[PDB]
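Undergrad: Below you'll find the structure I mean.
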Amino acid sequence: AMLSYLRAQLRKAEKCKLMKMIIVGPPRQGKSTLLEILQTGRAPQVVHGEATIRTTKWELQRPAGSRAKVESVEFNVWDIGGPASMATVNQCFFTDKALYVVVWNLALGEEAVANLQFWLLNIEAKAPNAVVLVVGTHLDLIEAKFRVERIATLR
Ligand SMILES: Nc1nc2c(ncn2[C@@H]2O[C@H](COP(=O)(O)OP(=O)(O)O)[C@@H](O)[C@H]2O)c(=O)[nH]1
């Protein structure tokens, strides 16, 4: 560790805050809508294409109460989808030491959740040391009055 640290100092090492973001899920779940609203904080406005892959960049400022050591973080955002025929292909794009987010529709509920195992396994097969979040969309389609006892159950 001492030699690695001394090499970092000697080789004028800089702090890299850029990281990999991957968006995963079955077709028609709101991956692009997810990325859009998270980037902008507004209701979606963009009509997104049919391309299997969409690439962009995203900066996040630290929220109030954050104890982080960085003012902000940056993500080189990949979003892979498209026809299921290329699913076997898309498996190659998963890597380790990257952030994953799986997108699924809450309205389908358990029907979607079962399928999640497939996608989840596909990440752990090629990303043992990666953090993957899983997010349910279409929360507006869940009745607010029942919402808690629904979402917790689904969780
Ligand atoms: N009402 C509602 N619609 C959503 C929500 N999240 C995503 N969508 C829908 O998802 C669509 C975008 O899906 P998209 O990401 O292009 O599907 P993809 O083919 O899997 O990439 C939009 O037309 C939205 O109507 C949500 O929270 N509420």
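Swiss-Prot numbering applies to chain A: residues 621-775, in that order.
Here the Cβ of each residue, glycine as well, is placed from N, Cα and C on the backbone.
Swiss-Prot documents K651 to A as a published mutagenesis change and attaches the note Loss of GTP/GDP-binding. Swiss-Prot documents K746 to G as a published mutagenesis change and attaches the note No effect on GTP-binding. Increases phosphorylation of RAB7A.
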Undergrad: May I ask for the distance between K746 (mutagenesis position) and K651 (mutagenesis position), taken between their Cα atoms and rounded to an integer number of Å?
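TA: So the alpha carbons of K746 (mutagenesis position) and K651 (mutagenesis position) sit roughly 21 Å from each other.
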Undergrad: Given a 10 Å Cβ-Cβ cut-off, pick out the one of the mutagenesis positions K651, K746 that has the most other Cβ atoms nearby.
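TA: That would be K651, with the highest Cβ count within 10 Å.
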Undergrad: Could you find out if DSSP has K746 (mutagenesis position) as helix, strand or coil?
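TA: Note: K746 (mutagenesis position) is coil by DSSP, not helix or strand.
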